[PDB]
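Asks: Can you keep this structure in mind? I'll have questions shortly.
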Amino acid sequence: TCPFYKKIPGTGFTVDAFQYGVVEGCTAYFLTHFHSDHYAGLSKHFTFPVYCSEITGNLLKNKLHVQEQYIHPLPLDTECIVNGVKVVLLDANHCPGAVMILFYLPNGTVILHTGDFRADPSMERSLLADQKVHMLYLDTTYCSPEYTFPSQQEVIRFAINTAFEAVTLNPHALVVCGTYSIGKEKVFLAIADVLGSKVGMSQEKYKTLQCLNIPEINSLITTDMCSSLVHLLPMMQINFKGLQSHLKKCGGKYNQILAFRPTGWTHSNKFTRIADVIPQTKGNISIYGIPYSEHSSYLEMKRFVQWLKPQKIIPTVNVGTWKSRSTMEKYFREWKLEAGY
Ligand code: NI
């Protein structure tokens, strides 16, 4: 059964609610983005209208085989009427195709559902500038002040400089980058661009990337692993055993691996600067964990909410424990008392 924080009151709509069977009263199912915890339940046998971005709808059709007649892609930044209700899709600054959804309820209430997002000051000049928001369904993944991490631009500068130094010192080094979902494509694309290579990957991952509307993508990726010196592997293989095994398969072309594991936050963030990050090394294999986040830091989240000034907040992450719920409610009240709304 579908939980309350996935239902939009005063509508027939649900958000990210495909794992509960037929939800009573739902006339349109929205999908914020193509991550498995959110799409869980969708397949070629789905027969209700799904509303989403163009990119999400390319993934639903090619990867999950949902039939075309049930996929309703909406353009971004554009007022659309769905089943008698005005909606807008906004870029969420999460993975490719990820959106926030503005709902203009028939009674005058305005609701923002963030989906998953990484808050940014540029959202203060989107279509959100133009009217009041009563209710905020908020991605609270990192809603605690210990969650600090650098900008995505600082993390990519670190990765590119690290990879270019290593391969210039040793032209026989291979670079490997872990992946298990869409998102974080800048890591492997930025490193392949500085090295003058395409990114090599499996047929299944090439297929996924071909759905993402990235400009000039045919110039950037390949399934011919032998022609490439940046390889993508599943995240589970980014360990010393997995990497040793991969290096064997390369037929003596390479004699060293430098590997990247983009994580979210880890507790090594509480003490060390991005500048000072060091790898784990065994022999001719070195592994860097890099804190590339596609979710808001605590500070980015707090700035967004203090600007928006919602009347009510409904968290969508960390909702399962009383301690997490009480912690998040305390910070929301701090924010509100500090800013005066
Ligand atoms: Ni996500």
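Following Swiss-Prot, chain A shows residues 700-1040, kept in their order.
Recorded method is X-ray crystallography, 1.3 Å.
The backbone N, Cα and C atoms fix where each Cβ goes, and this holds for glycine too.
Swiss-Prot lists these features:
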type    : residues      : note
MUTAGEN : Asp838 to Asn : Impaired nuclear focus formation, reduced interaction with PIAS and increased sensitivity to cisplatin
MUTAGEN : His994 to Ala : Impaired nuclear focus formation, reduced interaction with PIAS and increased sensitivity to cisplatin
Asks: If one looks at the chain holding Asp838 (mutagenesis position), which residues at least 6 apart in sequence have a CB under 8 angstroms from its CB?
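Replies: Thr813, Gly814, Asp815, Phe816, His994, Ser995, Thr1015, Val1016 - these are the non-local Cβ neighbours of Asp838 (mutagenesis position), listed in sequence order.
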Asks: Just to be sure I understand the packing, how many Cβ atoms besides its own are within 10 Å of the Cβ of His994 (mutagenesis position)?
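Replies: For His994 (mutagenesis position), the count of other Cβ atoms within 10 Å is 22.
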